[PDB]
Each structure stands twice: as structure tokens, then as C-alpha cells.
Amino acid sequence: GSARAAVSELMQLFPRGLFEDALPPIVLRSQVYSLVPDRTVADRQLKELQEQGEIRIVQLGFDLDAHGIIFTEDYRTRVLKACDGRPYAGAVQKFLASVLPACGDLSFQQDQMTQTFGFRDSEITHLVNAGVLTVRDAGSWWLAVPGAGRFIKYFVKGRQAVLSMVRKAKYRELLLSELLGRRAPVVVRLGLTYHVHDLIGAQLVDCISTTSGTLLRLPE
Amino acid sequence: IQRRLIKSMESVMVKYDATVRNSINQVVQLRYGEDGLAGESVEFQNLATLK
DNA sequence: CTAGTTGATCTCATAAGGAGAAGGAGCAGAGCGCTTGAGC
RNA sequence: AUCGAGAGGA
DNA sequence: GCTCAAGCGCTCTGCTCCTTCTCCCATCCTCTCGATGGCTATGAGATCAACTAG
């Protein structure tokens, strides 16, 4: 179990064509813990591999522990094709050439951004224009991924959906082989395989192994 | 009641195309009084062919 | 350019309404993806 | 001079 | 035992009721009665910019 390997698999699962090649392929830290049993180390590998500049971990808002992952190169290649042709395309390019390869912190302070990156107080709206700078608070702001709205809406919808059917299942159990074999519900479009990894990481289910494969149960 | 009526109708005026329009210029009467006459020049008359 | 002087200027110091419009609550039912689910 | 109150006239 | 059904819970209006909230209440004129209204000093340091000579 390697975090380099772990993140790669999730990346493959992503429905790339579903979002018209605009949102870079997000993979969650929750589903990272699914492939690698020892979470204790998964964070440690991704930590140095964060400052290694080959990954971007973006903080999301669907829960307190919402930390998404965006591929660095793909994060780069997609912002220009989204920013260019727009009024905000000006200093977002600077943000890219200066801020991204010099820092890896999840949220930038006011004095940090203005001084270290030499940002004015007028162009800062342009980064807020299309998913570049979120709003942590008055003094700090988390790093944004453009066009993240649609993803989480489907993501949250999907999580609820899978949770619901699992509960509905007779005797409140549902075999994992019975998810893949059965057609994915139309309510969730991110992929049934994508979400089942999420609850495993979120510990909403436990991977109980038996003679008939592995089973998931709500916590007792 | 009087104040409300006047504040409702205060800008209504007869225009130079003989139409009645308000401040916004929305027509209310193609011709004032449907005939286009002032009220101080008309008088009661009898229609000889009706009865 | 330098001191000395004169005012400004400041600071700190001791003690037997209403009509209507707007929001929200709660229930009530329609619809629909779903999950079975069992009769021919 | 300001506010408020009261008494009044058409 | 292979497809139409029967339900089914969840969501989306929506429909009416109850509650809450802001505004509104003729014009002009005269007069009087009352209430109101504020009023520490004096001196010490220290800066500063303008005259008044140099």
C-alpha cells in the first residue's frame, strides 16, 4: 500500500468526461484511506509528497474533515484553459507562476498573500471570480479549485443515496459484490464504486469479511 | 380620499397628439373622454331618433 | 542657514384600529426512482 | 428662537 | 420465475391559516402655557512654524 499508488487508482475511477474537461479530477482523502490500511502513514506519505509538488490537497466544505486532492499538473493545465478569455485571467496566471510552486499551505493569510506574493487589494476579486480563492475568514482563505460546486452537490447527493439503500437493505446488510453486480442508481452519477470507497474512509461502514466476500455494516 | 385621487391622477395630461398620457407616457385614452372635448363646452341635449 | 522669541496647539494633571402585505408552519397530496417481489 | 401641550375660528 | 405491479418513502410544491409588521388617518389660521437652555480653573511641559535679528 503506497500513497502514490493509492491516489492513482482513485484518479482512474474519476468520471473525467462527465464534467466536460473543466473541473480537474478530484479524489478525496477519505477514499485514500480505503486502499491503504494504515491511515497513520497515509497522511505521512502524502505530506512529504505534498511539499514534493506532485499533488494538491484542497479543503472542501461538505464536512469538517473534507480534504480533496487535485493533480498538480492537471490543476495547472486546466486553470489556463478556464481563466483565459476572461477578465480575471490577468493575475490568476501570476498566482499560478508564483504562489503554487512556492507554497503548499491549504489556506493563505492576509499578510502572507499580500506581502510574500505581492498581491494588491483590487485584483484579489479576480481570483474570487472563478474558484481560485475561497473564504476561510477575514484574515485567511483556503485554496480553491474552479468549478467545484457541481461536484460536491452530486457527491453529497450520492453519499446520502448509498447510505439510504444500505440501511434499507434487508437485515441492514448488503454484500459488496451486490453493489458492483447491480446497476448503479441514476440518483448518483459520480459512480457507485467512487462512493463506496468514501464511506469506508469515513468509517460509516466496516469492511467485514466473510465466506461470501466482504460485507459492509452501519456502525453499532 | 381626495388626496389619494389627486396623487393617483396628478400627472395625467392631454398630449399634443390629442392623446391622454401619464408621466411614463403610457396612453390611457386615445382621445380625451373618448371624444376629445373639454367639459366646460358640452351641454345636455336630446336625441330625436331614439325614442 | 542659526538662535531666540511669540503665539497656537496639544497633552496631562487633582478634587373601545384597520386594511393589507409579508413569512413561516404544518399538513396534504402527487409523483417517481427504487426496491422488491411474486403471480403466469 | 426650538419642542410639546391646551384652548379656540372658518 | 421473469414483467408488470404494488407499494413506498422521500421530495416538491402548494394551500390555507396563523402570526407579525409598516403605514395611515382634511386644510388653513389665532392665542397662551410650560420646558429649555451650561457658564470646572491654572499651570506645567513640549512641539512647531513664523519673525527678528545674526
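Going by Swiss-Prot, the residues shown for chain A are 34-253, listed in order.
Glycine residues also receive a Cβ, built from the backbone N, Cα and C atoms like all the rest.
These come from Swiss-Prot:
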- A:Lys186 to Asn: Weakly impairs DNA repair (MUTAGEN)
- A:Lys190 to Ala: Abolishes DNA-binding activity, causes relocalization to the cytoplasm and reduces interaction with ERCC6 and RPA2; when associated with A-186 and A-201 (MUTAGEN)
- A:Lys190 to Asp: Reduces ubiquitination of RNAPII and interaction with DNA; when associated with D-216 (MUTAGEN)
- A:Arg200 to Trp: Does not affect DNA repair (MUTAGEN)
- A:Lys201 to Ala: Dramatically reduces DNA-binding activity. Abolishes DNA-binding activity, causes relocalization to the cytoplasm and reduces interaction with ERCC6 and RPA2; when associated with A-186 and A-190 (MUTAGEN)
- A:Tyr204 to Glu: Reduces self-association and DNA-binding activity. Increases cytoplasmic localization (MUTAGEN)
- A:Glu206 to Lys: Increases cytoplasmic localization (MUTAGEN)
- A:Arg216 to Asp: Reduces ubiquitination of RNAPII and interaction with DNA; when associated with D-190 (MUTAGEN)
- A:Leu248 to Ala: Increases cytoplasmic localization (MUTAGEN)
- A:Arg250 to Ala: Increases cytoplasmic localization (MUTAGEN)
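Here the features listed in Swiss-Prot are painted onto the structure.
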residue: A:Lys186; record: mutagenesis position; DSSP (3 states): helix
residue: A:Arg200; record: mutagenesis position; DSSP (3 states): helix
residue: A:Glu206; record: mutagenesis position; DSSP (3 states): coil
residue: A:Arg216; record: mutagenesis position; DSSP (3 states): coil
residue: A:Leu248; record: mutagenesis position; DSSP (3 states): strand
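Between the C-alpha atoms of A:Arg216 (mutagenesis position) and A:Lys201 (mutagenesis position), the distance comes to 17 Å.
In this view, A:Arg216 (mutagenesis position) is surrounded by 6 other Cβ atoms within 10 Å of its Cβ, with every protein chain counted. For the pair A:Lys186 (mutagenesis position) and A:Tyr204 (mutagenesis position), the C-alpha distance works out to 30 angstrom. In the shown protein chains, 10 other C-beta atoms lie within 10 A of the C-beta of A:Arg200 (mutagenesis position).
Each of the mutagenesis positions A:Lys186, A:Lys190 was scored by the other Cβ atoms within 10 Å of its Cβ; the lowest score goes to A:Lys186. Other Cβ atoms within 10 Å of the Cβ of A:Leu248 (mutagenesis position), summed over all protein chains shown, number 17. Working note on the mutagenesis positions A:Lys201, A:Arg250: by count of other C-beta atoms within 10 Å of each C-beta, A:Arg250 ranks first. A distance of 16 Å separates the Cα atom of A:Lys190 (mutagenesis position) from that of A:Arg200 (mutagenesis position).
The separation of A:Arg200 (mutagenesis position) from A:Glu206 (mutagenesis position), Cα to Cα, is 7 Å.
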